[PDB]
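Chemist: My questions will all concern the structure given below.
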Amino acid sequence: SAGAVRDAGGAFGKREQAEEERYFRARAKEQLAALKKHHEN
Amino acid sequence: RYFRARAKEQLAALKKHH
Amino acid sequence: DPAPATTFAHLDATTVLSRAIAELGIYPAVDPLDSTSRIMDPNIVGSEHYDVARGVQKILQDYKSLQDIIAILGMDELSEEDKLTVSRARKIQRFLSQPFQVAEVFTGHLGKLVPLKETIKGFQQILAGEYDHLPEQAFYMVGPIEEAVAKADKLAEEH
Amino acid sequence: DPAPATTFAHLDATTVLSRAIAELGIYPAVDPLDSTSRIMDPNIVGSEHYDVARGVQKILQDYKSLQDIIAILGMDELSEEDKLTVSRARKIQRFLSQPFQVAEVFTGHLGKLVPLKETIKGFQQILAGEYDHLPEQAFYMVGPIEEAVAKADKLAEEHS
Amino acid sequence: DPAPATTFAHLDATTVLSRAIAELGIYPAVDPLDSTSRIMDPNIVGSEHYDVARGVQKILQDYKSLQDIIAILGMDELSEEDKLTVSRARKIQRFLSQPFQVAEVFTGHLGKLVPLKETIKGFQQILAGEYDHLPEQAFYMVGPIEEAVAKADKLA
Amino acid sequence: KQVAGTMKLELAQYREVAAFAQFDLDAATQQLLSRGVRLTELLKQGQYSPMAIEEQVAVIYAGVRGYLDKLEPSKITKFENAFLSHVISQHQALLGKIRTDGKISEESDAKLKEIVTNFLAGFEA
Amino acid sequence: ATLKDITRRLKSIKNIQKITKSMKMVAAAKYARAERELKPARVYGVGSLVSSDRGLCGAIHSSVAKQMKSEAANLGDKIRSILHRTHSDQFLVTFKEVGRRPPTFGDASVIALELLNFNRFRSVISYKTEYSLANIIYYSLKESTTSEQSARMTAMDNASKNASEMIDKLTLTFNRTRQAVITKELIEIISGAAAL
């Protein structure tokens, strides 16, 4: 079935959630800068 | 596919011979 | 287990709470892909309610299939179509969360109570893709969709 | 599991039927590799039987390895030595197929009862490379090795 | 199992012998992430003994966590920080192995009796990174750290 | 059995190439992914609304012969309702032959070919 | 280990096996495309006279980094992450989105214009390292792609095969534990009945 990797909670699951959280921590900083420039200008 | 073509080639050989 | 398994037949509506969802910080930790109801029908609650509700369950189910691929590849390697699916799904996961009035001492935030039409409209706009520019943190633990935009302003000022 | 494990002690052989073999039009659909026997031994069934059987057993295993390489890499980039063992293997697996007397009514083709001596010398000649000049379809659904040559002869006349 | 499980309470020190460790060749096959003791405490043995002991158990735990990633993807997909963690762990695993006096008849190698003070110094040097340049098999079946370096010099 | 026999083969071919489309290839494999996902949309069906055998063959005939290929995957559910309403309303004579004969005859196939092609032409009105 | 942990783990590695198995075929398709386009590029490159973002490619990035760092003693987007923390100062320019699609002459020309203002493919298993400047860079990218694609194919093949090896072990462990739970839970019931 689907989503079996994260359900197991092993090395691949923890590295997967860490990868997602890293990516969206970067995109969060980019988008907050977009809101800064849109608010000011 | 390759051996399917080889079947036709060998069949032409035995066509000319026999 | 026999005890809960037998009880499922006696219920019209079910709310299956998950520990995996609870440990992420999502409260209430209700499983969106393991909670059903008899009244969930286009004739009973309208087609706009049904399509949006099923639309949330579709993207959340597809999100699980991509998570398996993300484990090996990573977010950066994925296509723009797949990145968009995960971006919207993670926001929908967090927009499902809500601070209760009974659990003010636990959370710290003030309790909320979202109307029916406000709930339906909130997820409808996120699936349509009207808040792709906003961050996912703004949707976590909020009332209606209005407070998600209002929280995005506070986070923008701090950053 | 206890049920099969207990039963397996008493078994002298096995005959595994496969859909994969049936989907290639090969009846009977017996998997040549997965099917095994206790009496497959030089001391029990003679030296000639064991050598020819192991030759067919080996070339089909090698064919399966080389069949993968075609899917991964491509048609060529294979040593001429391998393309010969692939060609002979496809003739062998077709010569394993056989029409039955039981199926005469619904199929139409006559059944065959191949003796033990004809069976061994049939595959033995294919491994040695005596019928390499013949095509693949000549060995499809025939009894002894003589009909495989006679079937190849009914092409060339009424060819194409 | 009930019988061994109940026995754990009646013991000051435990020594768990793993089959997986024995089958690799590491004798005695004592599991370092399972065997425990009550006297293992900085107040009794000392802070140097304790800190080095937990340093060995830390890097072996970190090595065990990455086994899933190494098996599927490989060592090449790990970062440079991880590569060093794996390399030292394998050397620490092998340095735990020791030739026995009673096993002289079976194996053929001469038995070794390592003193207490020299045991701590051996693993401490490996953790700090004083023998990264040496190979792994040099640490396999030796007494003190001196003989491990001597065995590496023999190889060329 | 005529139209379903082809669907079973094409869905089997799609199932092999399932995880490929999730994350450029040749034109042969592109056709399998095209048919596969579009035939899967036809298997979807609303509750409390069973279809007749004559109505079922029509919606499968359209998908399996390749009339949905150029159409977008999102509009397959929409196309089915529009197509099903069209044939039931204005083509009861064709559905009558399928029930009576129990088979897509030489004439019925040519007739059904005309109905799908003309309807597909002016779909997105 | 309990039966539930074996089930969740068995499902996990089955998916990772199925994902890596598909990537072997995807890498093979891109490799097959890369080999055909390299044939005229060898005539185009030799007659006249770096890596990629995508990881999971055996030892392409480490081989280039070793030979690149070797020239320090003499004197895509991945190459920087391997360097950077060792040599941030000698960086001039950087590119990205490389090794996703096959590099055409148009996209390869973008490197030549901005510059003014590699692993050679031996075999599938083994591999080792104004207008004239546009040719040398075009020859390096095409050879590096075919070497990187073949390594992905091999790396994903080993990943799927190693995953299959673990599934076989877990399948047997699952079946042993499956029988043990059936036998144990039955003995609880028989003991309960006997006590009455």
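Residue numbering for chain A follows Swiss-Prot, covering 36-76 in order.
Even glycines carry a Cβ here, placed using N, Cα and C.
For A:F47 to A, Swiss-Prot lists a mutagenesis experiment annotated as follows: Strongly impairs F(1)F(o)-ATP synthase-binding. In Swiss-Prot, a mutagenesis experiment is listed as A:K49 to A, annotated with the note No effect on F(1)F(o)-ATP synthase-binding. Swiss-Prot gives this note for the published mutagenesis A:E51 to A: No effect on F(1)F(o)-ATP synthase-binding. Quoted from Swiss-Prot, the note attached to the mutagenesis of A:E51 to A states: Retains its inhibitory activity at pH 8.2 although it still forms a homotetramer at high pH. One mutagenesis experiment named in Swiss-Prot is A:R62 to A, and its note says Impairs F(1)F(o)-ATP synthase-binding. Under its mutagenesis annotations, Swiss-Prot gives A:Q66 to A the following note: Impairs F(1)F(o)-ATP synthase-binding. In Swiss-Prot, the entry for mutagenesis A:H74 to K states: Retains its inhibitory activity at pH 8.2 and does not form a homotetramer at high pH. The structure shown retains the original residue.
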Chemist: What same-chain residues, at least 6 away in sequence, bring their CB to under 8 Å of the CB of A:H74 (mutagenesis position)?
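Modeler: Result: none.
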Chemist: A:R62 (mutagenesis position) to A:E51 (mutagenesis position): how many Å between their Cα atoms?
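Modeler: That comes out at 17 Å between the alpha carbons.
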Chemist: Relative to the Cβ of A:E51 (mutagenesis position), which residues of the same chain, six or more apart in sequence, are found under 8 Å away?
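Modeler: Looking at Cβ-Cβ distances below 8 Å from A:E51 (mutagenesis position), excluding near sequence neighbours, one finds A:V40, A:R41.
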Chemist: By the criterion CB under 8 A from chain E, which of the mutagenesis positions A:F47, A:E51, A:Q66, A:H74 would you report?
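Modeler: Only A:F47 pass the 8 Å Cβ test.
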Chemist: Are there residues of the same chain, six or more positions away from A:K49 (mutagenesis position), whose CB falls under 8 angstroms from its CB, and which are they?
Modeler: none
Chemist: For the mutagenesis positions A:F47, A:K49, A:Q66, A:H74, which residues show a Cβ-Cβ distance under 8 Å to chain C?
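Modeler: So the ones by chain C are A:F47, A:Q66, A:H74.
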Chemist: How many whole Å apart are the CA atoms of A:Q66 (mutagenesis position) and A:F47 (mutagenesis position)?
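Modeler: Each residue's Cα considered, A:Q66 (mutagenesis position) and A:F47 (mutagenesis position) end up 28 Å apart.
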